[PDB]
Number of protein chains: 2
Amino acid sequence: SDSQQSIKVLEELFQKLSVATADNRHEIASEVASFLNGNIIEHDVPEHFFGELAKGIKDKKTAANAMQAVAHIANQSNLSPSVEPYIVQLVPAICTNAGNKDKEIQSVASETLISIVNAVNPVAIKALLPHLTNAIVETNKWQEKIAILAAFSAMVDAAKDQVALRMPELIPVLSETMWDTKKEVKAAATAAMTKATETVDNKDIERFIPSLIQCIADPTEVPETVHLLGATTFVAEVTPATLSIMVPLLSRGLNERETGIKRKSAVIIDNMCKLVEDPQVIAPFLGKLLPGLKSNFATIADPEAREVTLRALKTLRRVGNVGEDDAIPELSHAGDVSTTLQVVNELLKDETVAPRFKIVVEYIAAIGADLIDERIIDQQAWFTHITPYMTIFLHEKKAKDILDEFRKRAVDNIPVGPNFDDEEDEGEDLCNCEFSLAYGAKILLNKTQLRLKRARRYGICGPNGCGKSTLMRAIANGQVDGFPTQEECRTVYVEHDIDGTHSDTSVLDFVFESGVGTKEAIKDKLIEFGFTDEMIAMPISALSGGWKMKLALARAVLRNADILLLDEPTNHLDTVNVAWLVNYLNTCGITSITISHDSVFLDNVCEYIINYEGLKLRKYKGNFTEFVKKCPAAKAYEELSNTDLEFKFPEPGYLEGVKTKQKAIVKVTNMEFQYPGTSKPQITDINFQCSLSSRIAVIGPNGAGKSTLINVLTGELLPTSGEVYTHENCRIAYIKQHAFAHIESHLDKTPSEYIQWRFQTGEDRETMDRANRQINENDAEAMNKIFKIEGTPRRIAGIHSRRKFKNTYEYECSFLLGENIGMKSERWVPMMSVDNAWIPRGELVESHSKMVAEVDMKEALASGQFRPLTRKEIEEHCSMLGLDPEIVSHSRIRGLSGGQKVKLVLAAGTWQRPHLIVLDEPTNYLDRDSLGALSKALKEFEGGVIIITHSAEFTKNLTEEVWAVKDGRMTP
Amino acid sequence: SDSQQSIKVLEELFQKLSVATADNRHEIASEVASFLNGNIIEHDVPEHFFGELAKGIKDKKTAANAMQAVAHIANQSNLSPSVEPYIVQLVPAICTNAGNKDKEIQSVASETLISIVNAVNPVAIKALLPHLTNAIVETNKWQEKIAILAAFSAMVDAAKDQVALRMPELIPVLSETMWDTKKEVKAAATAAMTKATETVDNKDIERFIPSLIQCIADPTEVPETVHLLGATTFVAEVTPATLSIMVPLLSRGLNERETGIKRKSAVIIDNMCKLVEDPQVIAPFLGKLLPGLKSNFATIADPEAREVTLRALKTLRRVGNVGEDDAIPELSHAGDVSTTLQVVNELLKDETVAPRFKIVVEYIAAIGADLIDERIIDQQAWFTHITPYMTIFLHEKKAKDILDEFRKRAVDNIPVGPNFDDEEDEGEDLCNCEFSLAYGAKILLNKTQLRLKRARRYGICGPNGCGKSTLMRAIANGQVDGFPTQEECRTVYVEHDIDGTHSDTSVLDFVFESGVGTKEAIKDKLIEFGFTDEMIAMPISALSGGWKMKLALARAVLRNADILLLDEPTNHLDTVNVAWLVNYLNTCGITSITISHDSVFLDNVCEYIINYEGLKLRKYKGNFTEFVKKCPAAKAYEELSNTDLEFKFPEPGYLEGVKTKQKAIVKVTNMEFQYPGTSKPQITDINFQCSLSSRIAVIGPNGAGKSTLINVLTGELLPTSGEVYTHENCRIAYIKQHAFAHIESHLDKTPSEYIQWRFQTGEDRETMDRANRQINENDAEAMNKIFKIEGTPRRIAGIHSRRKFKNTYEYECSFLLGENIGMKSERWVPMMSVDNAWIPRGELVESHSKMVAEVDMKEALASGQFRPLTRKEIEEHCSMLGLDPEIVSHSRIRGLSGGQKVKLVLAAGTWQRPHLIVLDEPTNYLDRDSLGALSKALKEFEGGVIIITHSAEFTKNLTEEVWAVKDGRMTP
C-alpha cells in the first residue's frame, strides 16, 4: 500500500517532468532521482513509470527531460540496484538520441551515457558494454560515435579491471573506428584508444604503447615498432589485455617482406608467449599468428631465422595447447553470459518470473559471468553483488537460496588450470629429483618431483601439519632422494645450525671455529654486512634479532651457499629488518626457499610457490597472492592473508554536554516532507529521538513513507517543515549496499588508499550528497554558476563558514554581483558581507565542491573533530574492524575476500567515529556469517544504532524502539 | 717527442684503414679508436689525421671505412674530449653519405650518426643538434631524412634533459618533416615525434599525446581534438616541452571559425598557462597566442566566450610579463651559443688561438650555453665539462683561470626573475602583511612581505645565519607588528613552548594544564592520536623523542592551531618517526612553516619555500628540489665549512695470501704492445709491480708510449708479448672525466639508481670493454657472428666458464658447427663439450655481452666477491664519500651540485672496493677544492694509487714512485 503510494508519487513527478522547461528540468529530475532511488516498492518495479520514461526518451518533444531524469537517477553514489537494470535497458534508445540532429537532444544523451557508465555496478559490465559496442558499429551518425567513445573512456576509469578483461573485444572495435572516414571520429577514436590501453597495466611494454597506437593508425610503422619491441624483456603476466595490443602488430610483422622483421616478430612472439599459463588466454589469438608462422617457416631460406620461426611456433602450440593439425581447443564458456543465463533460468524454472522482471534476470546472469571471469568465487562476494537484484522479484530467503546454488553451478564451470610446465630455463637447474618423503612411517610426499632453478626464489605453502618444515630439514640434511650433495649444491639452513660455542664467545671467534675461512676474511665480510669492529668482538649472546639474521646470511656467503633455506625468517624482526631482508634476498643473486605465515613477506620475495596438494608437490609461477588466484584451495592456509575473524566498531567521538547515554543528541519534532509538485506530503507529523543508547528498528514494507523518512534521517532530504535539533558535532554513518558493490572499482588500491579516496573531500563521498550529480569533479568553468539570491544574479566570491541547518549544513557565502550581463561591458562586482547568505550544501556541492571542502576542513579542525588520514591512524582503525596493518598498507584490494571487503567497506563508513550508525537493509546483501559478526559488533557499539530491515530475525537483540510508517505517519 | 710519435702511429693506422677491406674493416677501426682516444698528444690535435679521415669520408671509395672508424672512435664509454669537437665536425659529411645511393654507405652512415649521438657529452647538444636539423631540412634524400630522424630519437635517451630544453625547436622541425610526401618519412617523423614527447614528463596530458601528434599530421582534426582536451586538469608545472606540443594545437584553435572552439581553446590556454612559474618559459610562445586572443576578444559576439578569451589573455599577460600594448618581453640571450661564444672570445683575445682550435672554442661555447639553460652555475660543474677542452690549446693553469671567468660572466646574464604567485592556489589568507624585523637593533628583514595560506605547507631557507629562527620565534611569541594575533590565527611553536610543569606531571594533566578541554575530551583525542591509556597516565618525563613530538602535535590540535611552527623537527628522530611526522604534516590539514637542514624532509613536506634574499623574504612555489631549480645559488646551504667537503674511499676487498701491503698483487714482465700494422711497437721492455701501498705518478707529456702504457695497465689493450700476474680477485678502478661528464644523462635517476645502472651486469659498464663498440644491446641479430675455431666456422651456443688471461679474461664457449654453409641444406649443428674453446673477452663482448655478463656474475658469486646492490649497502658506501643516505635513496641526481656529483661518480667507481685506483689526469677537470678533498682521500686509501698527471703539485707529498715513458721504454 505505501508501496502502491510510491507509484502515485512517480506519476505526479513524471507528469511534472514531462512538461519541464529547459530551465526547471534539472530541479524536477533531481526529485525523481532522490525518490526513485530509495526503498519505495515492495518486491516489484515501477512499471508504468519506466514505460513512460522509455516512450519519453524516444519522442523528440520529451527526449531531453526524460533523459535528464535518467542522468540524475544514474548518479555516482545513489543509483539503486532496484532500478539499475531498467536504466541500462534504456541505453540503446539513448545512444540513438546521441545521433539526433537536434543539438540539445544529442548533448543531453551524450552526458547521460557518461552518467550511466559511472553509476552502474562495475561488475555488471557485460550487460552494458554490448549495447555500446552494438550501437557504435551499427550507427551511421558520427556524433553518436564520438559520444559512445566518450562512454568507453569513462568506463575505463569506472571499471578498469572489468574493462581489462574485455580488451580483446574492445580493441578491435576501437581500431576499426580509428579508420573511420569522418575526421572527428578519427580524433575521438584514437583518444579512446590511448585511454583503453590504460587497462593493459604491463610494465614490460608500457613505454611501447604510444608506438603501438600509431601502428594501428599507420601500418607503415610496423617494421619500426617490431624492432623497438625486440628489446623488450617479458617478465610480467601476459593477460588478455596485453595480447589485444601486442598481437595485431605481431601479426602484421609476420607478413612483412623483409626476413629480418619476420624473424624479429617471431622472437617477440616466443619471448612473450612463453609466459602464458592458461591456454584460454591465448586461444582467441592463435588464428592471427599460426598461419603467418607456418608460412614463414616454409619461405625463409636462412636456417637461423627459420629455426627462430619454428621456435615461436612450438611455444604457441605448447602454450595454446593446440591439438593435431593445429586444432585450437574449445574455449571455456564459464564466463559467457549466455552460459550463466542458462544456469539461472534453470534455477528459476519452478519460480514464476513475470515478463517485467526478465531484464533483471539478465542483469543477474551478466553480473555472474563477470564474477566468474575475475575469479571471484567466494560466497559473500556473490551475495554482495547479486542478492539485491533477485529480491526485486523474490523474497530474501528464496533469493539467497537460489543465489548460492547459482554461484555453485557457475563456479563449477571453471576449467581446471593445466599443470605448470618448466620451459623457464634461464639458468641451469640446482636440482631435479623424483622422490618420496617419509617421516616415522608417515608418508608426507609420495613419488613427487622437485626441480629448483638457480638464482630463483621459492616459497613453500601447504596445509597445517603437512611437513613443510620436514621437507626443509630433509633438503638441508641431504636426505631427499636425488638431491645434489653439499659439494655440488651447497645449502645453508639459515639460523638453524648447531654447534657447541659458549655464550661468551665473540662473533668473530664463533664463525672462525666453523672453518669457513680466515679471521681476516670473516671480519671483512662481517663489516660489509654492517657489523662494527666492536660488535665483532662482543659475545654472540648479545646479538639482537636483526643481527643474528645478518650474521647467519653473512656466514652463508662465506660457505658460498647456492641455496638459502629460511623457516619463518621474519620472526623477532622489526619492520626495518624485515625490509632489510626482503631487499637482501631479492638482490643476493642466490636461490632461496622460504616458509612463512607472513603472506606479504612471501609476496615481496617469492617468484614461485611450491604447494602441497595431497602427497604431491605442485609448482605455481607467481608470489603468494598470484598463487592463490591459481589455487583457491589455499584461501584456507594459515597465511596472514587468509586470517579473518570478527570485528568491532570504533568508540564514538567525545561529545561535550552529553552526560548520559539516554541524552538525546538528535531530536525531531513536527517534521514533514512534501516533494514540490506532489499533491500531498509523503510523511508528516513526525517526531523521534536518538541517543548514544538508541537501538531503533525501522520496519514495514518499502513505500513512499518509509523511504522518505529514511531519506530525511540520513541527511538526503531537507524537511519541508518541522524542528530539528542536532547536537554540535553529532555524526551519522549510513551503511548502504552501494559502497560494498562499488568497491570493485578500486581493486588496484590498497585498503588505506581506498579509505583516503573515500574521504578526499573531508566528507564521505559515498553517503554525503546522494542528492547531487557530483559527476562534475573534472570541471572548473562550471564554477561560474549563477546563483539567484533575492532576485539578483550572483557568483560565489567565497565560502567562509559553516553551520548545521536542520539535517544538513549551510555555508556562509560572499558573492559577486553580475552587472550588464550579456553586454560587452559585463562585469562582476564583489558584494560586501552585508549581502552574504547561508546556502545549503546541496546547492553548492555541484559547482563548488572545492571551496565547500576547504570550509569543511576548517570547521572540523576548529571543533576538534578532524581525523587526519595518516597511515598509522588508518591502520589502527582497520585493526578494530579486523584487518591486519600489513594488508591495509601493502596489499591490493584485488586480493581481499568478499568478507574482507565487507570489513574494509565497514571500516570506511565508520572512519569518522560516528555517534549513530544507520544501516539500510543489511541482510539484503550480507550472508549468514557476515550478519553474525555484524550483529555482535552492533550489539557492543557504544553509540546509537538504527537498523532498517525486512528481516525479523536480524532485529533480535538489536532493537528496543520501533519505527513504522503508516499512511504518511509514524509514532515511536 | 713521444707526442710526434702518435702522429706517425696514426698515419700508419690510417693507411692500413684507407685500404682495409670490409671483411676486416672493424679490426682496424678499433685500433684507430683505441689509440686515438688515449692521452696521445700534448696540447694539440692530430690535424693531418682528421684531414685524411675527413676527405676519406667524402670519397665513395673509402666512405664506409672512414666512417666506421668514426663510429668506433665514438663509442659510449670512451670518446675522448680531446677529439670530440673534431668528430662532431664530420657530421655534415656523414649526413650526406646517409643519403648516398650505395646501400652499404647509406647503412654505415646511419649507424655512425647514432654512435656519435650516444658518444658526445650530452651537455654539448647545441654543437650537434644544428648539423642534424640543417641536414634534414636541406636534403631531399628520403633515406637521409629517416637516418637523421633516428638520430633525433637516439638523442632523447642519450641527452633527455638537454633535449627537453630544445623541444620548442625540435617539434616544429619534426612536424614539418611529418608532411613529407614519402610515406616512410612521414612514418619515421611520427615515430621520432612520439619518442620526443617522452621529455614531456607531464602525466596531465599523457593520455592525449597520440592525439596531439595525430593532430599535427591532420590539422582538420583540431576542433575535435580541442574538445577532447577541454577535460584536462593541469597540475604539473608547464615546461617548454609541454608548451611545444600544446601550443600549435591551441594556436590553431584560436583561429577556428566556430566560436565554441575559440572559447574552448582559450579555456585550456588559461588553465595551462597559470601554471607557468617562469615567464622566460612561455616567452617564445606568446607570439602564437596573443594575437589570437586579442582578435577573438574583439570579434566574438557571444558574451560568454569573450570573458573566457579575455580571462585567458589577462592570465597570459601576468604569467608572460608583457608590457603595455601587449609588448612581448625581450627574449633572453644568456643561453644562446653566440652569447657565450662572444664571452670566451673576449677572455681569449690576449691569448693566441690557431685556426685548428676554433672548432674547440665553438664547442666550449655550446657547452657553456647549455650549462646556463640548465642553470648549472657552480664552479666544479663548469670545470668538469669545459677544462679538458680548454686544455687542447692552453696550459691547465691558464685554462682554469679563464674558464672560471667564463663561468661568472656567463652566469651573470641569467635574468633575476618575477615574484611569487600563490594568490591563485587553493586557500584563504591566514596573513598578508608587510613588516620589518629588528633583532637587538640589528636588521634582519626590511619592509618585506609575508603571506601565508590556510592548510598550505611552507619551508624556510636562507644563508646559515640570516635569522630564520628569530623570525619564527618572533611570530610565535607575537612580536611581529602586523602579523595576526593569536585570537586571529593561533600559532604553535612545536616543541618550543616554555612552562613550569613537574617531571612527575602525567601526560594527561600536562595537556590538561593548557586549558584546551576536559580530561575526557583530551583523553579521547590522545587515544585517537595514537596514545595508550598507559601513556596518558605516565609522567611526561618518560616520553621518548617520537612520543614527545607526537604529544607536541597532539596539543597543537587540541588548541585548534591555525599554524604549526617547526624548527629542526627531524632532530633526535629515527627514520620511522621522521616518516610519521612527514605523513602527519601532509595530512593534518593545518598550515605549517618549517626550518630544516634535512632537504629531503623539506621535499616531502613543503609546498612553498620562503627564502631569505638580502633583507627581503622571497616566495617560490614547489618543494626544496623545485626551489633549487629556480634558485640555483642555493645548492650551497651546507658549504660554509671546508670540512663538509671531504670523503673516504672504501677499504679494499679481502685478498687471501696478502699479509702485507708490500706483496705484489699485480706484476708485469717483459711486456710489449704493438698495433698490428705499425712499423714498430708503442711500448716495450716494460716491468712494474703494484701493491696495496703503491703510490705511483705516471708523469711526462702525452705520447704514443704513455697512453699505450696506461691502456695496458687498465686492461683496455691486451699486451702483444710478455707476462702479466694478477692476484686472484684483484680489482682495479679506472677514474676518467668521461664518467663525471656523462652523469648529466642520468639526472632523472637517484644516486642509488645510478650505481645500480652502472653495475647492472655486475661489471662497470663505464670502464669495462672501452676497446669495443658495445653499443650492441637490442641487437640479437648479430648473435649469429661466425668465429673460426681450428679452421672451422662456428657460432656460440653458450659461454660456461671464465679464467684470467693476461690483463683480461677468456671465456669457454660451446659451439654450433656450420654445415653446408651457402647451400640450401645449410645447418648449424650443436657440438659437444669436447670441442669447446677459449675466446678472449674482447672478441665476445660486442655480440654476446649478455652471455659474458651471466658468466661474470656466476664467477663473482663463486668467488664471494659479488657485492649485492641493496639499498643499505649503497647508502653505507655512498656515505663514505660524503653523501647523505636520504639524498642517495630519495633525491634525484638532477638536484645535486657539481661537487656532489663528483662524490657520487667516485663512489660509483669504487663500489667494488677496488685494490688499486688508477686516476687519469684528475687535475684536468677538478677544481682547487675537489683536488683538496681527493688528495686527502688518496693519502688515506688502504689500497694502491696510480695517478697519471701533468701536475707535479698534485703528486707532491702523495706519490713516491715514478713511471716516465721515454721512447716505448720505461723503468720505475
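Chain B is numbered as in Swiss-Prot, which gives 2-973 for the residues shown.
Per the header of the entry, the method used was X-ray crystallography, 2.7 Å.
Backbone N, Cα and C define each Cβ position, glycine as well.
Annotation for B:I42 (ADP binding site): spatial neighbours B:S4, B:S7, B:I8, B:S83, B:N703, B:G704, criterion Cβ-Cβ under 8 Å with sequence separation of six or more. Under the three-state DSSP scheme, B:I42 (ADP binding site) falls in the coil class. Under the heading ADP binding site, Swiss-Prot lists B:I42, B:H44, B:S83, B:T392, B:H396, B:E397, B:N703, B:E922, B:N925, B:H951, citing experimental evidence as support.
As annotated by Swiss-Prot, domain 'ABC transporter 1' applies to B:426-641, with the evidence given as sequence analysis.
Less than 8 angstroms from the CB of B:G463 (mutagenesis position) sit B:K469, B:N612, B:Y613, B:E614, each of them six or more residues away in the same chain. In Swiss-Prot, a published mutagenesis experiment is listed as B:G463 to V, annotated Impairs ribosome-activated ATPase activity. Strongly decreases cell population growth.
Among the mutagenesis experiments that Swiss-Prot reports, B:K469 to R is described with the note: Impairs ribosome-activated ATPase activity. Inviable. Under DSSP, B:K469 (mutagenesis position) is assigned to a helix (H, G or I) in the three-state scheme.
Taken residue by residue with DSSP, B:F650 (mutagenesis position) is part of neither helix nor strand, so it is coil. Cβ neighbours of B:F650 (mutagenesis position) (same chain, under 8 Å, six or more residues apart in sequence): B:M881, B:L882, B:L907, B:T911, B:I918, B:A938, B:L939, B:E941, B:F942, B:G944. For the published mutagenesis B:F650 to S, Swiss-Prot gives the following note: Reduces ATPase activity and interaction with eEF1A. Required for growth at 37 degrees Celsius and causes a 50% reduction of total protein synthesis at permissive temperatures.
Around the Cβ of B:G701 (mutagenesis position), 20 further Cβ atoms fall within 10 Å across all displayed protein chains. Among the mutagenesis experiments that Swiss-Prot reports, B:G701 to V is described with the note: Impairs ribosome-activated ATPase activity. Inviable.
Here Swiss-Prot describes B:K707 to R as a published mutagenesis experiment; the accompanying note says: Impairs ribosome-activated ATPase activity. Inviable. Sequence-distant neighbours of B:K707 (mutagenesis position): residues of the same chain at least 6 apart with a C-beta under 8 Å from its C-beta are B:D3, B:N40, B:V699, B:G701, B:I949, B:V966.
Counting only residues at least six positions away in the same chain, the Cβ atoms of B:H44 sit under 8 Å from the Cβ of B:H396 (ADP binding site). Sequence-ordered, the extra residues of this chain that approach the ADP site, with Cβ no more than 8 Å from the Cβ center of B:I42, B:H44, B:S83, B:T392, B:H396, B:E397, B:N703, B:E922, B:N925, B:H951, are B:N40, B:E43, B:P389, B:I393.
Annotation note: B:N925 (ADP binding site) sits in a helical segment as assigned by DSSP.
Less than 8 angstroms from the CB of B:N925 (ADP binding site) sit B:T388, B:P389, B:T392, B:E397, B:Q738, B:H951, each of them six or more residues away in the same chain.
Its Cβ placed at the centre, B:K469 (mutagenesis position) has 21 other Cβ atoms within 10 Å.
The maximum pairwise C-alpha distance among B:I42, B:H44, B:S83, B:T392, B:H396, B:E397, B:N703, B:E922, B:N925, B:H951, the residues recorded as binding ADP, is 15 Å. DSSP gives B:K707 (mutagenesis position) a helix state.
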